[PDB]
Each structure stands twice: as C-alpha cells, then as structure tokens.
Amino acid sequence: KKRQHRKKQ
Amino acid sequence: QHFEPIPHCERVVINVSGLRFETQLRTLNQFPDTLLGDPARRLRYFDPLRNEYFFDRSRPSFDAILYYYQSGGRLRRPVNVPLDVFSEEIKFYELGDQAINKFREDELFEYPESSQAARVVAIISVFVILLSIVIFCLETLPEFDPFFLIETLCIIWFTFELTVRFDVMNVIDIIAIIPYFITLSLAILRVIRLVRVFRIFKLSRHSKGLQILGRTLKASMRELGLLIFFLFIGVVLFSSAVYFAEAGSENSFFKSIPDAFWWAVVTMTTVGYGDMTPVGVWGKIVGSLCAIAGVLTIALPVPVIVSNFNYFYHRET
Amino acid sequence: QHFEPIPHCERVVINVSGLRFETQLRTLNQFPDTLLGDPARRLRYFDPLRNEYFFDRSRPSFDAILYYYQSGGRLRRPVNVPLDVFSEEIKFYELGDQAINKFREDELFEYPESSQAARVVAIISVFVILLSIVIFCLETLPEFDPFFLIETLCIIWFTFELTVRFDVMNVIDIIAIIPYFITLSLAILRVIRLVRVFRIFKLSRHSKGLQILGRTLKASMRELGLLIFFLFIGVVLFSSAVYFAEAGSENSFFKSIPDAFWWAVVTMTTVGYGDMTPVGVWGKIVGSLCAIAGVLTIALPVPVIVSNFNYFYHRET
Amino acid sequence: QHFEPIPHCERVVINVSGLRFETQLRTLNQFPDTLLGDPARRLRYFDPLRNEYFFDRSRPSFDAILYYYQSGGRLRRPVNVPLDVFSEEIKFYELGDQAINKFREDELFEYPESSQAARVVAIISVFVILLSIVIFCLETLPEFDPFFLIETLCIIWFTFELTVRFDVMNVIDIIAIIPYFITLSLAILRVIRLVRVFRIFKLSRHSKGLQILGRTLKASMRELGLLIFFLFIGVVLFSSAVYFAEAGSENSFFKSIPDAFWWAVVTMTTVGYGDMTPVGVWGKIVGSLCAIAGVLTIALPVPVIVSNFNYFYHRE
Amino acid sequence: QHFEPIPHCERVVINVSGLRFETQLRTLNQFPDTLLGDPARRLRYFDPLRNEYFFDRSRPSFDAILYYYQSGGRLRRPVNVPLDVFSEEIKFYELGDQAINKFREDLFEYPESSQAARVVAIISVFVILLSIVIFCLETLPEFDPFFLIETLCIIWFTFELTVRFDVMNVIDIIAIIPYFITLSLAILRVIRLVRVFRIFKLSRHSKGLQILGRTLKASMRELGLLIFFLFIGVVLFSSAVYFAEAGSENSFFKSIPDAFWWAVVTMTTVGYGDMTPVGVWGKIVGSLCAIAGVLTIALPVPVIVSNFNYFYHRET
Amino acid sequence: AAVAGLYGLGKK
Ligand SMILES: [K+]
Ligand SMILES: [K+]
C-alpha cells in the first residue's frame, strides 16, 4: 500500500 | 458498446514530440469539435515542411487520447501516469464537456459555513450538544428541575438553529427535538426517552469523520446485510447444535434453542459467555467450532467495509 | 513449455498505427487461420504503396499479440491496459476459439427463472423456509398439534418443490425433508432432531451471498484444514503446558490434559474462559503465551480465505 | 500549479539510445543551468554528422526528465523503473539542487552514538532501566532500605547521564527523575508514584522499534482521535439503549447509563463482561448489536495506523 | 555500486523486432562472453544488407537486458511482464551463470517417498498421532497398557532416527530423550512436560508446519517487537490500574505484579471475568488498556502475516 | 479479530 500503488494502478 | 472504424480516406501522421502516430482521417473525422476533430483548431499545429502534426507535449499519455478516437467513445486512463497530468492532457485537446464529465465519475444563512464569525457559532453548537449529552447521562443517574432548565435551554438552542437553517441532517435535527415536545402505557415513554439519545448524531454536521462513516455505511449497506445474514445463520446453527448436545443430559444448561442464541453470539464475536463449566464434552466441541466459524464469518465481510471507509476517508483529504 | 522460432524466410513489417513491428514470416506462418496467420484474411490490410501491414488500432496491446506468435502459444495480458480493451483486441485478429477459451480461465422448470410469475414462487419458498426455521426454534421452547400442522405443511411444500424440480443443492433439499419422513436408541433421535436444522441451508438457492460463501469454502478447504491443524497443535501444546504447571500444586484447577483443551481453545480464539483465580503464576505465564500464539495462529491463514471471498464476491458483481 | 510552453524557434532532436525525442528549444531553455538547459554542458553530446543529441542511457526513464521540461517544474517518477535507477539518472543531467531536494520529500558526548566501544554504556543504561522497573514492581509487592538504595543508585545514574548529555527524549529523561526529587493530600503522592512508571519509556533511546511506534503515533494522532470519537459515540449509544431496555424490569442489572459505559466498552472491544444472566431479551439484542458495531468501529480506522507503522518500520 | 560507460568507438544498432536500439560498442564490450558481448555468438544475427542486429524476440524485455549493459552489473526486471517470460529472455542471451544466480537469490527412502515409502510415512504419522493420544489419555484421572504403547512408539521413533542417521533431527532426538531418562520432582515435571515435543514430528510430514517454521525464522524480529510492545503495555497498564485502586478498602489488586495477568487478558481481548469491585478510575484504565491492546496487537502481526503468506505461495 | 487486513504480500 502506497500512493499511486500498483494495486491502484 | 462502442464502434471502431474499419479500413478500406487519406492517412495523416501525428508527431507527439518524436512519437509518430499514424491514423486514418476518418478516425479523426468521427468526433466533431475538439482540437484534433476539426481542421480549424488543428491547422496551427500542421507543419507545411514535413506534412506532420506536432504536439510538443507528454508522449506516454497520447495513447489514451488516440484510443478515444480509436474506440469511438471509450476513454480509460492508462496506469503509467498520475491522474494530475492526465487531467491536463484531456483539457488540451478539448475532447468535449460530456466526455470529460463522464470520466470524472470514473474515479444571512451564515450558519452552514466556516468564517471568522461562523466558527464561534459552530463551537457554541458543539458545546451545547455535548452539554445536552452530559445532562442526559447524568439525569439517568440514581442520585437525581436543575436538569430540566439545562435541557430546555439546549432544546431552545436546537430549535432556533433548526428554524434559522430552514436530506438526513434535517431529519436528525428534527428527531433531536421531537421527544422534548412529545412530553409537553409506559412503553411509549420508554421509546421516547430512548430516542432522546439521537441528539448525539447532531455531531455529524461538525465532525468530518462522522460524515465519512455515514457515507461508508450507505455505500456498504449490502455488505452489512450480508454480514448480518451470515451471523444469523451461524447463530441459529450453533444454538441448535449446542442445545441438542445437552438435550439428552439432565440439568441442561440451555433450556431451549432461543435461550442459547445469546451464547452463540458471544462466541461468534469472541466476546465470551463467562461461566462455562456445566456444559459437557459435546457442548464444548460445538463451542470450539462456533468460535472458529465466528472468527471466519466476521473476518470475511469486514474488509469490504474497511476498503470503502478507507476510500472515503482518503477522498475527503 | 512453448517453442520459439529461430532465425536463419522473407521479413515483413507490421504498422500498428505508427508503431512499426518487424517479424519473420515463419513466425506468422506458425499459427494457421487467424487474421495474420493466412494471406486470405491479411491481404486486405496490405499497403501496395509501402509494402506494409497497417493496423489502425490499439498500439500498446499489440505486444502481447506478437508475443503469442513469438512464444508460439504463450499469451498473457501485460499490465498496462484494462481487461475490456484486451478482450476485444483478440477478437479482431481471431486467434482462435481454443486460444481465447484458454485465456478465459487465466482470470416446465418455472423455478430457476426470474420471470414475473417466478419471483412470487421464490418469495413463497423463502417465506416457507423462514417459517420452518421459526417453527423449529419455537417448538424447542419449554412452553410447548399447532406446530405439527405447520411443520407438515412446510414439508409438503418442500417435497412438492423437489418433485417439480426433479450437485449439492438437491442434496440439501433431500436432507431438509429426510428427518420428517424418518419419524413416520435416543441417540439416533437426537441426531435426527439435530440434522433437522439443515433446512436453514435451503436459503442458498435464493441468496447470492451464501453461494459465494460456499464457493469460498470449497476453494479454501486447504486453508481451513491448515487453520484447524494449527489450532489443534496449539491447543494440545498449551493444554499440556498449563496442566503440568499445576501438577505440583494441590487442588489443581485442571484435572487432566484433555480437561484443559476447552480452556486452551477459549484462549487461542480470545473468547475467554471466565474465572481464572485458582491458577498459579506459571499457569498465568502459559496462558499469556497461549493467548499470543492463538492470536498469531488465527491471524495467519485467514488472509487467503478473505481474499478468495473478495475475488468471488467481485466476480459475482 | 505549473506553466507549460505553447507552440508558435528551431526544434532539436534527442536520441536516448535509439528513442528519438523531438522538443522545441524554447522548452529546453526554460530551465537555466542543468546539462540540457545550457549549450555549454550539452555541446559535448552533439553529433555533427546527424545534428542529433545522443545520450546512451536508460530509455524508459527519460520520459520523466522531458516531462519536467514539458510541465515546467513538475517532475514525477513514472511507475516503470526502480528507485535506484531514477535517482542516478536525474543526477546525470544535474536538474538542480532544489529540484532534486524537492523530489526527496515525495517518498565526552558518547551516549547518543553507539560507536567507539561505547555500546557498553548503552547496555549498562538498558540494564539500569530494567533494574529500576523490576525494583518498582517488586516494591509494590505486599511482602515489602534495600529497595531505596537501589532506586537512588538508579536515580543518580539517570541524572548523571542527563546532565552529561546536556526533544521528547530529553523530556522523558527529565520526567524519569522528577518524582524522586519531589519526594525529598495523598492524591498528589499517588499521582507522582504513578508517573514514576514513565521510566519504562527510557528504553526509547535504545529500542529502534519503540521510536517507530512513537513516530507512527505522531503521524496517526488524527486516526487515533477518530477511533476514540467512534468508540465514545458507540459506547454512549449502546449504554443508553441497554439501560432503557432494563428500565421496566425490577432489580435492573444496570443502575444508570454511566454504569453501563464500562459494559459497552467490553462489548465494543469484544473483551467480555462476565456475568450476563440477569439481562433480559432486549438487553441481549442490544448487546449483540453493540458487539457487532464495536467490531465495525474498531476495524474501520486501524488499517491506517497499521499502514503508517509498517511504512515507518520498513523505511527504518 | 556499479559503473556506467561515458561517451567520447563506433556505435552499433540493435533491432529487436522493430524496436531500434542504438548503443556504443564499448557498452557491449564491457561484459565478456554472452551472446552480444562477443562477436562469435552474435555474428549470426548480423544483417549484411542493413548493418543491423536483428533479435526477433519480446520487445518490452530488452530494456532491462540493455540496462544491464548500461548499468554495468545492475539487472532489474521492469513491471511490464511476468517473471516467466523474463527468465526465458535472459537465458537466450546467456548473460552468465553468476549473473542469473543473482535473480535466483532474488535404503534412505524416508526423505524421498516413492510408492513403498509412501506407506512408511503414513505409519509414522499414525504412530505420532497414537503417541499423542496415549500421552493425553494417560494424563486422565481414570488411568501398563499405556506404557506398552508408549514404549512401542518410542521403539519405532528411535528405529527411524537411527536408520535416518538441522532441526528435524533435533526434534526427533528430543522426542525420545525423556523416555530414556526414566530408565527433586521439578525435573520430573519438566521432562514429562517436554515429552509433548513429539507433536512437532509432524513437521517432517506436514507442509504447512514447515511453512510456519520458516515464517517464524524469518519474522523472529517482528515477534520480538510484538513481545516488547506487549510487555511495555502490560507494565504500564498494570501499574496504572493498581494505583487507581490502592486507595480503596479491599483493593481488587494486591500489587502491580498481581495485576499483570489482568493487563494481558485485556490487551489480547481474552477477558478477565469478574470486574465489579474496581472503581471508576480502574474502569477508565481498563478501557484504555483494551484500546491500546487492540492497537499493539494489530500493529506488528500483519508483517508476520505477510511473511507467512509469501512463504505459503512460494511453497505452492 | 480486529486485524482484518491483507496489505502487500511482502519482501522479495
Ligand atoms: K473475549
Ligand atoms: K476477543
């Protein structure tokens, strides 16, 4: 979980 | 569903700062208006020497822009760039107000405001709400007119704020003052003195987190219903099992399946029933199974609500 | 395993809307049929002026299409585009029904319908199931013909529905009606009265979420077995430790190691045992270790189960 | 907000090992200094044969470099390359000390440093802290000069360390020794003998993980406050509900709503109250609802704190 | 740290199925051997008509392959392709066994079960389960017949151990040491307790148990952090609850250590049971203890969870 | 259980 993480994009 | 163009008039080349794009003119003809749709807004970018269209802008983001023409109505942001840069890219070509709006969803009266003079009004309302809650809790105490005066002052402030203001916020404001005027079979009295607690929900107007929680509940009502259904099924099953474990035993701990219902709950939620000795071996096995199944059936639905709350909380900030 | 062609007949160029691809004809001739596999379906896209194949479609998704030819049978969607674009991307070239189907796995009869006259039957069935559950839980009460008539009406409805209909749903329907006909040693009677509760599982036919839970359990049987095994190991170890901590003290709280099993359980799942005073310091240390290890062992395997539930829930919607 | 250039003098081509980039010179001259900003530092890479700029480096990472000129101040790392290659690539062109620094935020005196054989001092300090904690706990026992001597030795060591040393660490160091010197109504005495426990926080200077916990608390104070607010709302609501469910029954289990508060807590956190029999059916329903809502309100805000702690721990 | 080449002999062009790459020959000369490092293994791919290097393979994976030449020793897989294709791409160019191992790091029938030892294993599992059952049953109050089965199990265990001849062997030795010991009562109690270690022999036959052991070995640090946090919380909250109740007659807690257990069953949400004789301040301290316990358990455990998940998926 | 969290799969 990060900012603009691979899960989100 | 969208329509894609098919080949066989003339082909054109688009040079997005060295990345050459070649498409049929019919594809550019598909969407009227727009910078690239009509010659009027794109003639300035034509290069007479090279017969090419030059757009000295971001190269990786032009693929989605071309795919809009390619797919004829589909705009999806590729996962290689932040949303900030892509928002500016679509504005450059002016794809259309409807197109941009569709992608947006893809991801006195001074009281309802926040100014220098509205802040004191808000803090006064918060203090009054907290005072009303405190007076409620203390008037329920066994040690106890002095409470009635504070209660009626809070009610006058609440109704004054409601009248000045005039969804769900107004409904909560109304319900917070209905019971006071109701007082002006003891079951109805108990119900109204219970619904007096709804004044605590007036903090939603002044707390940002509480509104986030409300939005999360509204979004995940389906998951809440699924969790309640799973809990009900588990409670019924394990109550039946634990009752029939002691059915053949004398001096049964559980008189009936509904009696065991509470027990099942405090085992599915891992709260704990307390005294557990008079239960035999089979009841203990059923209890262990109930504990495991409760852990599972609580851990399954919650993460969806967790994700909804996280999304709402991070979208707020 | 897949076979990749090796170089040294003639080379051809593929132009995906400006993105030039060069590939040996032997690689293109590996796969028969298909838009590019045979000259019949790809001569229409030939450009006599430039001797090039022009494909005015999505640039980024052609890499996987060529890699399917390159690897000679290996096709995987790169993580740069959504699934909708890639699904339609393959249909353009018609790589083959078997190739597309293989990629899909990579990611009267008036009752089983949704007609206007079928929803009433479904609502009657679910109402009857709920009524049967209620009648069961009320007939088990100490305060109690009136229940037998309702039970036999529910059984008649269940048998009528089963006969009209005529996996696992049919097994559940059979089990929900076996015990009533069975009644027409006390251990067998207790077992049949217990298995009567399986009528609650008939809601799976009408509940979408319950089928999702069943599919999740079927998928994660292995993780469930792992969790049960870990629980058994922990229970045995900690029950033995806590029993041997009180071996040397008179009036031992635990008479034997099996006697302690229940305690261990309600400490691993954090349910709680209740009274804990007659336990010495070593027993308390063992209990603290048991609580920590139980938290860890119940936390370890459930991510997989909840991820499977998430996947099934999202696939359903 | 950032400003981007607009077209209409001469355009140039950049060849990043075969990936040709064509950009307007006005874009290149937007940022002074830098390898590409001035002709002095970029004439070396010019190719007279083809009039092209050759930069034999990582192709995928040049898009961010050009976009920085394109956006005129916005430099964002695309998610296609590791952090190591991007940090080295930007240093090649010397984008600017302020520019690189801005991107960094996007993602005796022997005691403080445990080097030069001073780790012995640290282990002695840890041993003294543990001994002080043990002596405190043992002196609270009913079975009990021998404790006072050890306690005052620990206090002398603590004050010697604090004085030779001379933030939150210093505040904790001072608080760990205030109560001993204070003792040289009984409510104040109870408060000081309670705050004497703050010597356990002295391990912060030596334990790396506890500093991570402190940083996580500082970062997620807002989420902790939100969790406390949710718990308070739920406790008040369910305490009122359960109390009013027992109003009409004689020998009520809960005498008042505040009395029920504690119960609500042990049902919201799923700890357990214990004896629960004298509660009627309505109270049992309220308790089940309280347990479920407590599970919900505990599970909602804890992932943020968990993520913050994980990020800090794995960054350390 | 790795070395990158610097410009000024002749530059060569690489055509990866239409994706043109241009690099300095010195960059390819940096690594000896390899398909592209030496002319012997790459002259076959030369195109005399175009003077180009043609490599009809996956285009997106050549960026990392070239970056290995570019970085002079750093090979990182970009997030655009699965790991299966990258392993095939690197094998084509034969970068080097040492280089590929970097990404790699990124009678006697008992171990290898082959048909007949597929039974021996089931007999061993059955014997282990039987020994556990005999242990638990002989601890019952109602109970030679148990000793015979115990000695048969020990005979089988020692036969297997001596035929076989890490940690599995250590556990096997421990599972039979106490039986041979029997051939102050504190030592007797200790050996009868350590007799339970026979339950760990299932590690040889259970795949999940080995995964759990590997997870513990990997996350020993996180386990220690969790234990430290729990200890700090227990000490703090036990001291607080003791001092919140010392001033009342007939105090529930006699001393801070006496409260330790309570603190534990409040941090882990197990529950203590009876809670009435504690006053308002004790109840507030207990609520704070419960909340802090939820936080301190939810903080480090997910790291161990992540380690276990990774090991479980790596096994399968 | 109050964890109810997946998070990143972990190191490599
Ligand atoms: K509990
Ligand atoms: K619990």
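The residues of chain C that appear here are 84-91, 96-194, 216-252, 277-298, 310-327, 357-489 by Swiss-Prot count, in order.
Header says: electron microscopy, 3.2 Å.
Cβ coordinates come from backbone N, Cα and C, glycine included.
Cβ neighbour count for C:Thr248 (mutagenesis position): 22 (other Cβ atoms within 10 Å of its Cβ, all protein chains included). Record note (Swiss-Prot), mutagenesis C:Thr248 to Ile: In mns; flies display reduced sleep. The unchanged residue is displayed.
Reduced to three states, the DSSP call for C:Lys178 (variant position) is helix. Natural variation at this site is recorded by Swiss-Prot as C:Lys178 to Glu, annotated: In RNA edited version.
Counting Cβ atoms from all protein chains shown, C:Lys178 (variant position) has 9 others lying within 10 Å of its own Cβ. Swiss-Prot documents C:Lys178 to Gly as a naturally occurring variant and attaches the note In RNA edited version.
C:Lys178 to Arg appears in Swiss-Prot as a natural variant; the accompanying note says: In RNA edited version.
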Can you give me the CA-CA distance across the unmodelled stretch from C:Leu327 to C:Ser357? There are 29 residues absent, and I want it in whole angstrom.
16
From C:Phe252 to C:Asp277, where 24 residues lack coordinates, the CA-CA distance in Å:
10
Gap-flanking C-alpha distance, C:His91-C:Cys96 [4 residues absent from model], angstrom:
8
Given 21 unmodelled residues, what's the whole-number Å distance between the CA of C:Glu194 and the CA of C:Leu216?
35
Endpoint distance, Cα to Cα in Å, for the 11-residue gap that opens after C:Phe298 and closes at C:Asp310:
13
How far is it from C:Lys178 (variant position) to C:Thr248 (mutagenesis position), counting Cα to Cα, in Å?
61
